[PDB]
Every structure is written in structure tokens, then in C-alpha cells.
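J.: Let me begin by handing over the structure; questions about it come next.
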Amino acid sequence: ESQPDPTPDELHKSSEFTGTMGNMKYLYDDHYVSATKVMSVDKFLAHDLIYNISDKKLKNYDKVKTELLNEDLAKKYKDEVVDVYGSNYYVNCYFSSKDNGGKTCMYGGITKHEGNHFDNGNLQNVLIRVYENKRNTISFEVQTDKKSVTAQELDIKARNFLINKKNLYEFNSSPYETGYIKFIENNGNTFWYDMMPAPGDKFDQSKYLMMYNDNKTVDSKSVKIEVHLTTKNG
Ligand SMILES: [Zn+2]
């Protein structure tokens, strides 16, 4: 059923990462694609959808391609009016079938608009508990207007806060050696994401963000979230 917690040896270690941690920071530091009530207009590969979404803030794009885990998911949302929220990238973002106004790429992040908001139009607060070397040091809330929200949206908001509050990611490296965010649903199901880059000297943004392609959603009103960091080295 649910995924078992991380084994000690499998968590990515920042000490084994030789690239620029700033490239991971970029993906979560006040960085995200957002849109409401849109419908896809085109496709590239069988598992993706293309939307006309403009970079409101910093005019960097007018088109967005989101890749999904499979062809079924893409077909399911193809003609639906949806809301979008996710972390985008530009390096190795591929479009056109020889040819096929900037463009940007991302994974998952879509939810149906209809019936997915709160009656009183208020926002739902989600508590995030932070653990450092097995100690709950701080806890804070992030918000969403969606009853059923993607795990990606909640993750992004949580890391954005920790970047500023705890300097989660810096340009050169990170004060933490290990890190993973865990979700606990009200039906008992659990799952987690590794918050550190794979070992080596070159961070692959596209490959990392791919973990969101399942378009996983959770009930904002009842889900629990825990961030587990260690400085177990230094
Ligand atoms: Zn909506």
C-alpha cells in the first residue's frame, strides 16, 4: 500500500554532490507556474499537454508543457477546464515536431476546477512540522484554495519558506546533509520525496522534477506533512 520510510543508506547526501546547489534553490525560491480555468491546446508526446499560460510576473513565457506519468492521465485531463501549479524549468525543455514568445516545461500539477474550492471561499491552512536530527524544532502553515491539492503545490510552498527561514538551499551547498518531505493521508497512506540532489557534479533539473509526473493529490483539509532534515555529518 503505502511507501516505507527511507533506509539510511538511500537518502541523497549533499556532501556527495559537487554541482551548484543554487540550481536546486532556483526551483523553489519564489518560483512557480500558476493558472486558473485553462484547457490544453496542443500536445508533443502522448503523455503531455500544452497550455497557453503567460508568465504574468517576469514575462518569460506564453506557453507551458506539462508531462504526465502516462497516456491515460493525459487523456483524462486533455479536455478538462483545470487549475495549474508547479515548478518549471528551461534547460532541456523540448517542444516541436520539427518546428511545431518563450516556452517553459514542468511535470504534473493539474487539478479540475469545478467542485474543488471551499464553500465560504476561504483558504485552507496546512501544518508543516520540521525535524532536525530527530527533533521537532519548528512548525508553520502554508495555504491553498483547493480542497484536493497536488502534493507538488504543498511541497513547493513548504520549501520556499524553509529557504528563507532555514536557508534550506544556498548557492554553493546546503547546511543540511540529508532531507526528505513525507505526506500522511487521513486513510493511512504515506509517501515521501528526497529533498537533495543526486550524487555527482551536475544537477539535472528536468530529471529531478520528474518525480511529480504522477500528478499526486491529497485532501488539504486532513493531510499531515513532516520535513526530516539531518546535519548528521556537520
Ligand atoms: Zn479553480
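Per Swiss-Prot, chain A residues shown: 28-127, 133-266, in order.
Method reported for this entry: X-ray crystallography, 2.0 Å.
A Cβ is built for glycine as well, from the same backbone N, Cα and C atoms used for every other residue.
Sharing the features that Swiss-Prot gives for it:
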type	residues	note
BINDING	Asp36, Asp110, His145, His149	Zn(2+) 1 binding site
MUTAGEN	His74 to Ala	About 30% loss of T-cell stimulation
BINDING	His74, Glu98, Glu107, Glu146	Zn(2+) 2 binding site
MUTAGEN	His145 to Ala	Complete loss of emetic activity
MUTAGEN	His149 to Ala	Complete loss of emetic activity
J.: In whole Å, note down how far the CA of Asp110 (Zn(2+) 1 binding site) lies from the CA of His145 (mutagenesis position).
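T.: Approximately 6 Å lies between the Cα of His145 (mutagenesis position) and that of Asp110 (Zn(2+) 1 binding site).
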J.: State the count of C-beta atoms found within 10 angstroms of the C-beta of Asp110 (Zn(2+) 1 binding site), not counting that atom itself.
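T.: Within a 10 Å radius of the Cβ of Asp110 (Zn(2+) 1 binding site) lie 22 other Cβ atoms.
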J.: Which one of these binding-site residues has the most other Cβ atoms within 10 Å of its own Cβ: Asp36, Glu98, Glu107, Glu146?
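T.: Compared across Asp36, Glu98, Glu107, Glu146, the most Cβ atoms within 10 Å surround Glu107.
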J.: Between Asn127 and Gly133 the model skips 5 residues; how long is the Cα-Cα span in Å?
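T.: Computed span over the unmodelled residues is 13 Å.
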J.: Including all protein chains shown, what's the count of other C-beta atoms within 10 A of the C-beta of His74 (mutagenesis position)?
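T.: Other Cβ atoms within 10 Å of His74 (mutagenesis position): 17.
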J.: Among all the protein chains here, how many other CB atoms are within 10 A of the CB of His145 (mutagenesis position)?
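T.: So the Cβ neighbour count for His145 (mutagenesis position) comes to 16.
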J.: Applying a 10 Å Cβ distance cut-off over all chains shown, what neighbour count does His149 (mutagenesis position) have?
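T.: Counting Cβ neighbours of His149 (mutagenesis position) within 10 Å gives 16.
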J.: Measuring Cα to Cα, how many Å separate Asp110 (Zn(2+) 1 binding site) from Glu98 (Zn(2+) 2 binding site)?
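T.: Cα-Cα distance, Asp110 (Zn(2+) 1 binding site) to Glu98 (Zn(2+) 2 binding site): 20 Å.
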J.: Filter the recorded positions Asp36, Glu98, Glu107, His149 down to the ones within 10 angstroms of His74 (mutagenesis position), Cα to Cα, kept in sequence order.
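T.: Cα filter at 10 Å returns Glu98.
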